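**Student:** Structure provided below as structure tokens; questions to follow.
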4 protein chains.
Amino acid sequence: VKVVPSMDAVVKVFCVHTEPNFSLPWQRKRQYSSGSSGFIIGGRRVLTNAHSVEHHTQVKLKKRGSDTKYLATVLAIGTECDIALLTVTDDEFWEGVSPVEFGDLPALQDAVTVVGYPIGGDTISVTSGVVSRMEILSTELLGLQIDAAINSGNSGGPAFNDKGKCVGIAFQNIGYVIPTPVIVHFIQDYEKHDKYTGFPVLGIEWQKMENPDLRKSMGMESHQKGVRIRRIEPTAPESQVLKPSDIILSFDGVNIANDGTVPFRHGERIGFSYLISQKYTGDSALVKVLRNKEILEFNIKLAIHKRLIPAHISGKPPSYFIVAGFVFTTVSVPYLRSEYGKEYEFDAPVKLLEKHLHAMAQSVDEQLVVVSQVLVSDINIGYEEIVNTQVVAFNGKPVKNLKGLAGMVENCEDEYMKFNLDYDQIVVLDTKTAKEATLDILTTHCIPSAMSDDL
Amino acid sequence: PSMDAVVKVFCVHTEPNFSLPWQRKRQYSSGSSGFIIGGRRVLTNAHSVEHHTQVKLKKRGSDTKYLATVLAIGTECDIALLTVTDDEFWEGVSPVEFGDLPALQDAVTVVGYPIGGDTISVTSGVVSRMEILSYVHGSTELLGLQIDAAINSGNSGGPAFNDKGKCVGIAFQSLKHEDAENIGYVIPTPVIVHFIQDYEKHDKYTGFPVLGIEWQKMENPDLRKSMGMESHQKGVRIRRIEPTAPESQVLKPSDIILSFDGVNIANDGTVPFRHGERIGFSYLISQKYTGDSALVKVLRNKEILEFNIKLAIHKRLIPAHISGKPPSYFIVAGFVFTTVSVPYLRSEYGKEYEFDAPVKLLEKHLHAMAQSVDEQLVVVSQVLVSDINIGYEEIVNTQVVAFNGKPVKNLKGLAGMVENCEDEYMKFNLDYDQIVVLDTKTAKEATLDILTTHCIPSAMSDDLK
Amino acid sequence: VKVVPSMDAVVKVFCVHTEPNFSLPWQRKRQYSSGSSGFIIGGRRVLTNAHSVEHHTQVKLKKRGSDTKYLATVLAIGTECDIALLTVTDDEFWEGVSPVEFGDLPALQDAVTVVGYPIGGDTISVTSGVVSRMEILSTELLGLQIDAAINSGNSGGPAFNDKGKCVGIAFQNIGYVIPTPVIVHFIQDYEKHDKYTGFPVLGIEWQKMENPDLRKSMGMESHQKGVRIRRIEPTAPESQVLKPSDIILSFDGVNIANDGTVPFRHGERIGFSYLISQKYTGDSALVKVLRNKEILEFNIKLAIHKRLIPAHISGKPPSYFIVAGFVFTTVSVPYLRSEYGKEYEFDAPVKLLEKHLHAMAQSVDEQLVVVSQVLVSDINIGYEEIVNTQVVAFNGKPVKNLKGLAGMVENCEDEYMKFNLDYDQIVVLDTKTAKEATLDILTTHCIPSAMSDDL
Amino acid sequence: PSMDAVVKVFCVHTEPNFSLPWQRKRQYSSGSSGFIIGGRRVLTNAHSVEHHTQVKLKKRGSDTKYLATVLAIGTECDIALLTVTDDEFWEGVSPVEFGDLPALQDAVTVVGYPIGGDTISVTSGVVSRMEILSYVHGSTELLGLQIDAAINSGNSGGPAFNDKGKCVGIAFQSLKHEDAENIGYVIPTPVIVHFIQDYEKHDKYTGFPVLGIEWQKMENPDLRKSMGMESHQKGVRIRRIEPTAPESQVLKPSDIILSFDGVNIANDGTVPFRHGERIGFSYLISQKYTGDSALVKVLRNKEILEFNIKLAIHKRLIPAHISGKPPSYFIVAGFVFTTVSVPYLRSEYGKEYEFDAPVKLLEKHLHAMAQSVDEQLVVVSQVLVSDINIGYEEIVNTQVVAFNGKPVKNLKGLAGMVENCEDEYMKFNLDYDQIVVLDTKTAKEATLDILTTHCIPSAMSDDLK
């Protein structure tokens, strides 16, 4: 009724996905198709969910009542906010469409309308509901809950308030709407950096300052509030300027309490990291600390977090390096999940779990390198059962990352190759016959080359 | 023919509460099986009788329960040695007599009692394999018999017989098999003989020795060549040596162990055992006695060396058990400090503690070696809530690594530093880069009223007083 | 909407509980935390549920939108009405809060609002419902039922009518509200006695007077109505003045019918004990009786009931006394429930069930003393299986209570200690070696002393 | 070889209704097993034949049912002795022959019939233990055999055979074990012999005697010393003596029973039974006959005394059963007065009456002793509603303790006081400090019309007329 003038702006999203195999990183899995929804905004752009085009090899858009599926280009994917930004090069796709208009943040129990396409259908569907809750959840972000039906094909299409105005992106009985502040940050992030970069972090771990003796011992007067820095990420800018046991008092003039919270709305507080996540990569921020009982204030340029075991790899292919059937790769969350399933946080080896939960990258290029598996062959008799075990050294030299290991192997002139592994194990191979064995092993397993292109 | 010798064991237990180490749990009574042997002795499982305050024995045909005496406990081999002063118990019973180590597929008959019943039960099966296994999880691995039968509480602790009526050992309920799998274990006669002979010679249990090394197989030919091994040589590479074992003063990492007491060790760590049978080389070590010496031949820097090594029991950083002693603890200002052992982790996190305990603690349980004889993993177990510890109430099972700048080696070390602390503040460095800071004078003064609140008799276990 | 002006008066309740072990009365169980709600009233006071602070060792309150958890003091707990009264010594907790305002008793199907905090959250939640029923239930008291959701964390927070006014205390799909009359009695009881005392009783058992021959045989004329006294509690004041077979005719001028009921509202009656429960401990009341066919009227000062097997012990620690490993304690309902579980009223020994259901205390200090268990040791060989068996005498003298038994044991100079037990059993111990054995048994079981402090 | 002697028992029962004691329940027929023995006799369970109005017997190979005669019923040992006048039943059957008391673990074969079937069934098992047990709950405990087999109705009452084809007693379906537990009982040959010899000598069943005492173990050494017991002495202390047993005139509380008929009683109440076997001393008592005398040796005030005690059957305040007699009752003004027995409680409160009956009544069931030979627990069972008893309609199973100021000793006592009451009022004192008051003249006058309403033939059972 009030949503009808924007229904011509809601498009059907056809996607072919080709997922990499993280357990066999030289393979791509079988194509599969999905259907979703999306909608046109200002500036020759289309919004949909990130999961709608995850690992896309082809995306097509079909306007309402149109007979044509236009090839689309993905401009940017925002993994943390489940948003993708699409465009279509062809001018007739855009000819005479009125884009969606956004509206104000609704309150709870407001009437909301999700408009999209059912799976297997080209005709607009329209679901009604009310905002069940509003929660900073999942980087944690604002997200609306609704008591309604997101028909899976409906995911990616717009939610409308009881005027004509868009309230966000539906995504898949209850459902969720990605709210407009999140969308705003994604769009502005893309406009600032001509790509997606994410939501910045202060790369620090902190401890509450609630105990009186702890506070007094560090020189905090009774009116001061803040959190004590436990550790700082070595790869973060902050590491040059903040120090362990600094007490963080405020961020951009916002007072941080002893439990790490800042004011949010009347009767409500939230963690100070939420404040940081509304900044943009490259912004500066004023961090005020108590250090050795003196107040210091630093201007800190915010950066994206570098995780030792990356939570994802941004659609990049996984890397690998093979010699003599030893498959080396790097540990990431998609690797752990592909190796150990949904409960990897309990089933993976404790050595890797420790690094996953507690280790910080000590340099920007540090990777956790493992022997993933050993492709059995005469050259590697007696080593076949090594699985997901860290490589810490090669012929006496520390292994920093996968490219580093590969270069050391390639340039090795000693008679033997000697890999120090975790659990105090060693692997020793005759250098000449190990390099000679590789090619036949690649053929047997249909591996296109001994290493991924990025090496 | 032998069943009169198969007694029911009634045990009263008073267990420490590892989560609340100042308490003992309610008295409770359990039943299990045991059997009469020669010399006015009864054998049963160690576990049937742990934390005993009273043990009684009942024969199948008489209502009377006889007060028994516990002579020795062998936790690692799960054997208890009992006797009974009342002679009415012994009169008219033919003791069980022991047979040779069974062959694979030999028939075995396990005689005992069901849970809650006082009637004889009889389970039958075959010896399905030899095995080196831990009878207590995380403890020293010993010879054992895997059998086709099922062993459940009640009958573990009863004797297993071969088809000639001789006893081939003590039934043992599997720790890793669901009862429906029809899989159980028999503590065999050479382990029983080791336990009894050990007690007979030393008037006490002295354990089962270990070599104190981790090893890696030498099956790859390039590995063997690069380490100078002649083509006829075989054995295993030493990965790491326990710093608290004496042999950490003569063996070295990357030595290749070739033989042990003259027995040739293969590249997979096995030695010949019997006709057509091979077993892990540790069985040569565990059949020795604590304090015995052993000839270890290694290849070091391409040369053969021979050491005679005096063998000791294994000291684990996170112990598999603490020998029925009370768990140590110490309290100041409501902070409860204790040490991490396997019973502690089981009490805190349940039977699945190898998946649900904090990864920091699991790491040390699975992989850390004690760096010194008295090293212990000290944790803040919990905080007994009070005004003195506002802001800290949620600290749980978090290692303490330093006190006012000094490393914490063990619980008694920490207890001493706290008691002799003269500084204005007590500063505990905890895991996860956390610190706890307390005013020394008020922290000590707060302790008494907190103990009163939780009915804690003493700020510390007796071993720290 | 209409409740908003009072939402700043609703607080979050954090409690650490340390429960005594009634089966091992020298032990306190492991700390556990709970979260609840509560709300501010006039006079620097906070209301919440009794179960929210049961066995508290620490209570903290957090105002709405506040960053601070203030330590609270428990002023009074009313077990029978599930109410606790809290205060906070710190003045800034009270600075500028507008307390809750109470409203009139609602009718059924009225709109009601419960305001509180979800478990794990610091943000106010608001649940709506209607009054399902109104019932004198559980001392039996008024209590409202509502068709709504009390989120467990929500228990302790206020219920509001469809004006702005408080209708009671919510407690934990249906839920209950503790109504304002109950709250009023609790507050006024606390103000009268500077503690909680409870709801007084007439300590009498009664029989209906409905049969004509029974009435005529006792001289009741056809217009007289009342109930016949069966027994009177020896420890009640009434015992000095009322007699068995008195017919109670009226209480404070309220006529009591043959079935024990009094008028309540049009078309509704209720038991006369309800009338007594709205008095206060220490009030006087006029009880009119027929005795030997004459009308007598007594002024009776009301008192709290003394139960032989107490229904609870008011947060007091359980008592115990040990000699030579014999653990003596007193039988109470928490002991019976801890020993025999939820169905103790069927699983406990019939001897104790008889006393529990039917026995009256014959003196104010009478306790039912049992051997709870025997901590096995050489000194007590042959007695190990005695469990929960009454001790009726020590060396020829009746045992009246636990303190009495302990004094007799301490002052015993005979060669032997001789305990007469129930089921015609005796326990005999050498006095000297039994006293000498105790200490080692206390050590083995980690018992701090042979008796609880109250002895 | 013996199975032709194993007969099916068809019984017609006419049971009293204990809840409505003026009624008999509908006639119904049940099947069970029995077997032919020597002397033109058949044995079966007493319970298979209780309240019999007709019993028939069927052999396995013939359609014909033979009218049987019930010679004697032994409720306590659950044995019935039958015979059959028609000689066609007896012709060509070899009677069952009895064997000696089995040893533990001996094989037993139980021959009978399934429920509803007339084909032979055969169950096998082992003698798992000797036992002293009640065959009727709350009744006198007797020797019994526990067996590994399962006994269910149909087959109880069939014979149990040892491996030499001899009968070792009568199968008995357990009262305390669920049928899936594969646990049953055999009434053994010395109990059968006692029953048969008893009938043969006295022309009737005379029961199994008891001593009429409760006792406490003397295992604590301080207890024994304080009572003057020399170190070689052992036995049990008398807690309480039945006031209705003759021996309440010679034994005393706190006597220590040392021996019975010269057999030495231990501190746990056991006596030697066979090689390696001990049993409770009551088996010496129950194998005697009612009226036999027994030598009881006690320690009293540190001196040995010896009594020869004439033994009688046990009189229980709340009887375990009433010997197939009709339950007594008496009615006035609609009040139904009856006595409390175990069948009454079972009829009123179901199989779980030990948990669901009023605690007052349970107390007396479990712990009260009759204070006199004719004492009974008298209750108002119910009130047959009428104008005369307005206000009392809900009184249920509440003891009557006095009538117009005089104690109620038993039902006939109360019936007499009511009938001879000349006072204006009848005043019944009931439990829970309640009184019932009725006008004597109108109460008596109301009774007839109430009986008519409920079709009650008579205001009282015949035993009160």
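To match Swiss-Prot, the residue numbers of chain C are left as they are there, and the shown ones run 119-256, 262-295, 304-586.
How was it done? The header gives X-ray crystallography, 2.2 Å.
Just so it is clear, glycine is given a Cβ too, placed from its N, Cα and C backbone atoms.
Annotations for this protein, taken from Swiss-Prot, read as follows:
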ACT_SITE  C:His169  active site, charge relay system
ACT_SITE  C:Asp200  active site, charge relay system
ACT_SITE  C:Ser278  active site, charge relay system
DOMAIN    C:334-414  domain 'PDZ'
MUTAGEN   C:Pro579 to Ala  Reduces protease activity
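Thinking about packing and proximity, how do these listed features fit into the structure?
**Tutor:** Sequence-distant neighbours of C:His169 (active site, charge relay system) (same chain, six or more apart, CB under 8 Å from its CB) are C:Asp200, C:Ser278, C:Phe294, listed in sequence order.
A coil conformation is recorded for C:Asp200 (active site, charge relay system) in the three-state DSSP classification, outside any helix or strand.
C:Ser278 (active site, charge relay system) falls outside any helix or strand according to DSSP and counts as coil.
Secondary structure of the domain 'PDZ' (C:334-414) per DSSP, as helix, strand and coil residue counts: 16 helix, 27 strand, 38 coil.
Around C:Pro579 (mutagenesis position), the same-chain residues at least 6 positions away in sequence with a Cβ under 8 Å from its Cβ are C:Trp144, C:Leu573. Under the DSSP three-state reduction, C:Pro579 (mutagenesis position) is assigned to coil, being neither helix nor strand.
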**Student:** Short of 8 angstroms on C-beta distance to chain B, which of the listed recorded positions (C:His169, C:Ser278, C:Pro579) are there?
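**Tutor:** Checking chain B against the recorded positions, the residues within range (Cβ-Cβ under 8 Å) are C:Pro579.
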**Student:** Out of these active-site residues, C:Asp200, C:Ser278, which one has the fewest other C-beta atoms within 10 Å of its own C-beta?
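**Tutor:** C:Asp200, out of the active-site residues C:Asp200, C:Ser278, has the fewest neighbouring Cβ atoms within 10 Å.
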